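**Student:** For reference, the structure I am asking about is given below.
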Amino acid sequence: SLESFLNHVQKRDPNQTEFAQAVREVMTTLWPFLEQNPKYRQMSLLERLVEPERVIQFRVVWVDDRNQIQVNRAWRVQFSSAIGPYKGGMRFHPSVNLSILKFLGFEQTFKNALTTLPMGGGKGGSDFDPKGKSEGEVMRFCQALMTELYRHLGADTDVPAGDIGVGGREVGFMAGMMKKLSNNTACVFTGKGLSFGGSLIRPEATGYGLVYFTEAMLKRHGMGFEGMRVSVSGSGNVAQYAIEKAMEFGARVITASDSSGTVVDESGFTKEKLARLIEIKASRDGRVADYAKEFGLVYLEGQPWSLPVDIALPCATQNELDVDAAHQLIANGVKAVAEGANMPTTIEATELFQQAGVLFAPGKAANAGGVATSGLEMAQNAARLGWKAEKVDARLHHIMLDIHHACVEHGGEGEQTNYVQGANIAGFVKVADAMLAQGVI
Amino acid sequence: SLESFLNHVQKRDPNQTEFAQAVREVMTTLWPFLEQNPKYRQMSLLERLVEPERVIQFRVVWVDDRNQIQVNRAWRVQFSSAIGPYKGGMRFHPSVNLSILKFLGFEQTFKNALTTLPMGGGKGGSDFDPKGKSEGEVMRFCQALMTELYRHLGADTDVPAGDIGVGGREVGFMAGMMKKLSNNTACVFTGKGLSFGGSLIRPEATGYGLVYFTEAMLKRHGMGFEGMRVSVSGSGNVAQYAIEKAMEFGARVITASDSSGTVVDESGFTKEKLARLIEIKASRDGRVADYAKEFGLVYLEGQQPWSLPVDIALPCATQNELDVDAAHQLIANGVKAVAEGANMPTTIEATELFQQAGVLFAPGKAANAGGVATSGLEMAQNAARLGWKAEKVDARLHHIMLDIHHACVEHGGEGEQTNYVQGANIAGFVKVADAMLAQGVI
Amino acid sequence: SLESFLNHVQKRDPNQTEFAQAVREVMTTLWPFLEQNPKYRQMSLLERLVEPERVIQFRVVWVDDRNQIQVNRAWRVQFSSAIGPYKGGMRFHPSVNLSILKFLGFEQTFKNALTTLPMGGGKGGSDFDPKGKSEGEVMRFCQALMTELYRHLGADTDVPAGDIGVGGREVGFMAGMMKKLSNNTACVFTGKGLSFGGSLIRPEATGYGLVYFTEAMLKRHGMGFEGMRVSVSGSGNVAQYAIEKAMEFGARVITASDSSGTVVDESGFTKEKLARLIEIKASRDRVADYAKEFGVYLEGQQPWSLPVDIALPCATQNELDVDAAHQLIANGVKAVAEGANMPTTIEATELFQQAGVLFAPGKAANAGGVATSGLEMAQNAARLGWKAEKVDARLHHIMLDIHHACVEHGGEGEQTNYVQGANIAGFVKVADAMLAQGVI
Amino acid sequence: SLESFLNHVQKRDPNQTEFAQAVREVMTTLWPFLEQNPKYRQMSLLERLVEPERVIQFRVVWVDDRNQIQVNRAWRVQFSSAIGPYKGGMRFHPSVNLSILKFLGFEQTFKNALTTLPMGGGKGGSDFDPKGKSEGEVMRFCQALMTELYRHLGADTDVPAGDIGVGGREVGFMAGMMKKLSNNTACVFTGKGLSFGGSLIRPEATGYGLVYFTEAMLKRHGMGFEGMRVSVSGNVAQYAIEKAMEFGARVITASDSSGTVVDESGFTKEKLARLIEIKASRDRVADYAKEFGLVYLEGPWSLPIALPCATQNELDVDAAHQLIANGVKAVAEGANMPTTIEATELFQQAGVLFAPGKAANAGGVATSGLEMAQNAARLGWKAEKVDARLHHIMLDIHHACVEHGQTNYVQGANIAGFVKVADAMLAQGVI
Ligand SMILES: [Cl-]
Ligand SMILES: [Cl-]
Ligand SMILES: [Cl-]
Ligand SMILES: [Cl-]
Ligand SMILES: [Cl-]
Ligand SMILES: [Cl-]
């Protein structure tokens, strides 16, 4: 069954520990669905889905400031182009191998297709370590790498972006060299600067979208983001604008945390408090403890899951929440939980909410805002226009809504809807249904 | 002289029956207009228009399930690109030949221009018979087809679709093979599934546009869909979603039909009844004969709904389904409006004869253009890399149809009736002709 | 220093007068700002900014009606592609040369970037003189010229347009051969007719954009078109629709002129009057004829001797000299906006500023057209046509954005000073993008 | 250094075994030359050489006769392209992986450049199993594979060929679908049928060159192909024997898969005709010997210039010494490194002339280059032309190892193949 499939795939390419785990975590969740609908099991769909459409390894030779020639290996996995062009990020890290990029692009194939946007799946990068390198060395590398990759990308083929090791600067260098060589001014990279093609709300995406998806499911029942106590963890793009958008909604947030402790404001955050926080902690670098002191707020060293709230918005790190912390919240009366980071809740902790009655929102769907806007950026570049914040926000909003409605039609008919299963399936279905109608290949 | 021009043109292809007829029917309506303003004969636009810009005939070789190799011929008539990229559906059928496709293409050219969209005129297909062919074969053919045709297509060059013989399954096959060879995700094919760029109103389009257009035609002559007897033929996208929209406008749809017979429900169709009709007819085997029995409705063994007294007829079945005989009955009964849902559902005789009796007649190029108009929306959505909501696609569709109405009225005689036969042809010819003069030569 | 940098730049182009003049007039205004923010003078931007990315010169050979083979030269100055694809019109005229096209494109760069729309900077044409040519000759030339240029153009590379000697007719002729040769529908030329992918409010563009901008400037300093008497100096698509929009805002337009003379309707302009005028000028040959039909006409004189509150030069470059500036200022002129290209002389311009008169340079007011041509590419990219209301709505908001942009980079004095505000705002967006996109 | 460098290179791919082992054999022989010449260690040249320019992994989805959809993985290791367009056949085999194709390409890069012809270097293939598949299945795979690979090839870019699992049949299918999709009738594949851009002498090539070369080295020291009896083993052995007869010699041995024929007078033009036509056409070596009366062994190294032309490691150190006992003086390989490492250095040290495989059986590769040359000229050379210019190429390869080397041809080949690759790689800036 599940074990046999993985064992046959392992044969194709062992030693890929990362990718082996990727295929395992995805298939496991889809199997209960594949049994119900064998329509997606035939014609070697799963066998073709695990196999990347195209993988590109190429030599990259540049020169450091010591006039010493350096040699690195860059990749770009054209994993899947079923829904749309290969959409994904580029990673510059010395510990990057094919297996890692192969698993990133794999999951990306689903996360992207889940955003309703016509985007494929693919990842890239190199074993280049940007740390210590001057701006010139990082540039010459981006160009030395682009002198080859430029022939493999395109506005309707592969549209990379940013990731670990590749920030707004690197994207600018790659997008620049791309434009010169090809002599084309189409959107080849997303996450660009506002000066040449970048999109607004770029950082505010993940945050706002989180509130929209939470609002989408809440109001679809008998509740809403109105006059509700909201606990929020973490401090960053995901948390900052999640706290703000939650304030634009009737809700009343009362928490925020860092790697150290957590601040508590029973009265609730204000447009000014959040501003004095971000400006003097997210850029100062910085500490959450020094914030509570300023505003005389109650600082706690430990996790804002102790305070009773109607909504919980975990936005810190993968597995930042556990079961025992959930038992306290449910006992109090929490009715909504949405993830901001990767996966703040464990399988055991998540099930503790669902079987309880609490509405849950996995990061696979909630924090989609980041990806959703990288797709809305391509949308702007397509119409030759420059959408203002207001216009972009309205689109990001509806996109987040269609993401919610996508999970609605999956698990279950009643009595309540499961977003964890609804999210895993949604992404697969669109990629699968599309991969079937287009034939072989 | 018209007969001198048509006979002159027919000289190039002395053996294209269906095409020489197309040029006539259109060039016969334009002649009176060519007299009004003779600037449309400036650079011999007539001879420039008639002659297709480019036609690619090629050899498609595949292998059936019997391990036998079957060779087949395919074409792609890229007729006009003045207003936009070549737009036309592919047709897989034994009778398919150059003359037919070239004829359908010339039709599509004006048909697309009339939809106020940046679309040219094209048409293609093959003599390949898909009937009784396993899915593997049809797929194996579509790919063998694209192995050659893919180079002649493009997102801004030629965007085929799906006609007779080429449905969603085939469209996906050609599109899929196109994407593989091209390594490009641009919109090269329309009529795609919602899984890879498809539109929402696509199926409801051709039907909706028909009702959207007809209601407009009626409203202008002090009439209206609501409260009048509506006859419908067929059970496909055209008929189903034409009946649906007809009901919402307060009308009473009486009949629906299959190749087998016609159902008569004078109690009027319903959101409930239609739902079942579409359900059973959705099945590949289902027949309307069973629909009548499930609702105790009158059935007609191998007949047409033209025998009943109706105010508004909506032929949405096959070509030449409404001959002179059936027309005589519709007219004598007191028909006051006839709109063409399907393509060329009426014959020349039955057409002009319908007009003389003061019967509002809306040609296919007009009302039936609702679908092609939506396919243009399918290209627009893909281009913006964003999928619109159903209410947006529908809204735009309605606007487009309303524009097509005014367009026909603007070129319809100043008499009791606009006569959309002359309107559609003129309004459609005007735009293509304008874009041909302004864009040098060639 | 500035002088050292200019003479260093003019080193490569010693006899490119217009180009050198263009670089100076722009660098002079930016220099003070360049001192405030050093980061713009670090990565050697200016030195790179001046040098065009790519300029193509090709031989165009056609045949006149005498069946006599004629030869001409054509260029396509593709200056900067930092913001977007090369945008700029084509110019057919004897005077046309690389020296001119360079400065026309160099300015088109900062101008297009000022309109927010993702458009680069370009400008081309030929020494070909359409004056005294049949359609066949013009067509045979347009097609012969596009025979080579078609390889350097693209919907996402270079989208030229029309200028002097290249009206709507030439656009279609070139776009046609482009369509034929490239077998591509994609938008490669703007200013097209509505017949084959043209945009609505194309002629109203330049005109409306002017009034929309001026209004924003007036409403900024407690003024407005309503009740104010305005002078218009032109007859083309600029003046025709500059007067039209002015009237709607409640302004009484007094003048309208050509190369011959000026007409003076003290009472003001009317929708009816304008219709007849724009129809008379359409027949070619006649503003003097206009005056006679309605009753005065100032032969061989410009409408700058008449008292007004707003002046809208929409005729030819350098039409408003110093002599005309002092007259306006004395009569009671409060604001002046440029409709055509550089209608006001440098000395005359600063003369208005020194007098405390609002001055909207052409680099911002003329944008009403280039922004609309950008909206045309936008409509074509979405594969559908916007209604007049849609185009006019986004065109209005764009001009307002251009005004706002100028306001932010304007002098903190009594008035904004749009000469610097516009010249700087257009430079920034180009600099930022050009910088963040490596080398090159 | 000796191991320091090798470890720094493998750190990028530990799981790759074949490639790691390949880099060692190639580098270990070059270290002396590198130590003597700083201009080749120079600018990270070695660190740029081991790294392949471009590798393309792609999904190939085909369908078998059971109407069952199958999935396979294919590659195209475009290693080096300094000298010219990537050269190297494709391999369809269940045991095919990147680590292998990457080591084959790394070797082919030097073997191709060793032929003095403007050819780059690269290998490729797929884990597709040819064995057990019909013609229709193989066709439908070669097409599904060529559906993506076509965009990565080209006459002036990458011209692949055939190898294990990929014979003249597959080369045809791929070349067909290539010309179809590309609409280009250039030379994108070598080893094409005579009916469409094929090159004469192609099969007689790998055999003739083996002799042309072994003769140039013998006439170098002053030797005669006659006197000393030559043992043989095949596609190359069949024409290697023939050529030796033209120089006037006494080839007295023809080895079977299991057994060996012994002759005294040697093979006459008619005797060979029987030996070759009867051996290949039929399902044996014993029948040939018995049809003539010649001796037969059951298992050719015991008898008194040895020309191995069968299996890899055909000659082991064991039977190797035996050659010394009876007085043989020269040896020349016919397949891909078909000689034991220990046996190799043994022969050399005994005053024996040993011509490596990268130089001997270069006739095949050199001729696949001649096929490209003919196609490019839009005309077909006669059997005389091809054989003639092949002879010159086999001579150039000889007096190339001489310059970088009883002249040690082993040390000469590995160096000559590197020198030209390095020179061009240095002259063509930093890419
Ligand atoms: Cl590094
Ligand atoms: Cl990014
Ligand atoms: Cl058939
Ligand atoms: Cl295209
Ligand atoms: Cl224009
Ligand atoms: Cl297999």
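Chain D is numbered as in Swiss-Prot, which gives 6-238, 241-290, 292-307, 310-314, 317-417, 422-447 for the residues shown.
Cβ atoms are placed via backbone N, Cα and C, with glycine included.
Got these off Swiss-Prot a minute ago, pasting:
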- D:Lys92 to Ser: Complete loss of dehydrogenase activity (MUTAGEN)
- D:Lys92, D:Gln113, D:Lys116, D:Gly167, D:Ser380: substrate binding site (BINDING)
- D:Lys128 to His: Reduces catalytic activity and increases pH optima for activity. Increases relative activity with amino acid substrates other than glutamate, especially L-norvaline (MUTAGEN)
- D:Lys128 to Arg: Reduced catalytic activity and increases pH optima for activity. NADP-specific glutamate dehydrogenase (MUTAGEN)
- D:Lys128: active site, proton donor (ACT_SITE)
- D:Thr211, D:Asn242: NADP(+) binding site (BINDING)
**Student:** Tell me, if you would, which residue among D:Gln113, D:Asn242 (binding-site residues) has the fewest other CB atoms within 10 Å in the structure shown?
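**Tutor:** The binding-site residues D:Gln113, D:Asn242 were compared, and D:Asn242 has the fewest Cβ atoms within 10 Å.
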**Student:** When neighbour density is defined as the number of other C-beta atoms within 10 angstroms of a residue's C-beta, which of the recorded positions D:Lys92, D:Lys116, D:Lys128 has the lowest density?
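**Tutor:** Comparing Cβ neighbour counts within 10 Å for the recorded positions D:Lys92, D:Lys116, D:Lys128 gives D:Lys116.
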**Student:** Given the binding-site residues D:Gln113, D:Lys116, D:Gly167, D:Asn242, state which is nearest to D:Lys128 (mutagenesis position) when distance is taken between Cα atoms.
**Tutor:** D:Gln113
**Student:** In the three-state scheme derived from DSSP, which category covers D:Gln113 (substrate binding site)?
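**Tutor:** For D:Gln113 (substrate binding site) - judged by DSSP and reduced to three states - the answer is helix.
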**Student:** Quick check: in three-state DSSP terms, what is D:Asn242 (NADP(+) binding site)?
**Tutor:** coil
**Student:** Per DSSP, D:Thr211 (NADP(+) binding site) is which: helix, strand or coil?
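**Tutor:** Helix, per DSSP.
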**Student:** List the residues in the vicinity of the substrate site, defined as same-chain residues other than D:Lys92, D:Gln113, D:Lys116, D:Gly167, D:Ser380 with C-beta within 8 angstroms of the site's C-beta centre.
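**Tutor:** Other same-chain residues with Cβ inside the cutoff are D:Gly93, D:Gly94, D:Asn117, D:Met124, D:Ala166, D:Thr195, D:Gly376, D:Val377.
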**Student:** Relative to the Cα of D:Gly167 (substrate binding site), which of the recorded positions D:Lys92, D:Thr211, D:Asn242 has the closest Cα?
**Tutor:** D:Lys92
**Student:** Between the Cα atoms of D:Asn242 (NADP(+) binding site) and D:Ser380 (substrate binding site), find the distance and write it as a whole number of Å.
**Tutor:** 15
**Student:** With Cβ-Cβ distance below 8 Å and at least 6 positions apart along the chain, what are the contacts of D:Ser380 (substrate binding site)? List them in sequence order.
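**Tutor:** The list for D:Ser380 (substrate binding site) reads D:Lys92, D:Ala166, D:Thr195, D:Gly196, D:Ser204, D:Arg207, given in order along the sequence.
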**Student:** Suppose we draw a 10 Å sphere around the Cβ of D:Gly167 (substrate binding site). How many other Cβ atoms does it contain, all chains included?
**Tutor:** 22
**Student:** Taking just the CA atoms, what is the gap between D:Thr211 (NADP(+) binding site) and D:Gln113 (substrate binding site) in Å?
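**Tutor:** A Cα-Cα distance of 15 Å.
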**Student:** Using DSSP and three states only, what is D:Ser380 (substrate binding site)?
**Tutor:** helix
**Student:** Just to be sure I understand the packing, how many Cβ atoms besides its own are within 10 Å of the Cβ of D:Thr211 (NADP(+) binding site)?
**Tutor:** 26
**Student:** Taking only the residues the record lists as binding substrate, namely D:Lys92, D:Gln113, D:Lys116, D:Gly167, D:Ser380, what is the largest Cα to Cα distance between any two of them, in Å to the nearest whole number?
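**Tutor:** That value is 16 Å for the farthest Cα pair.
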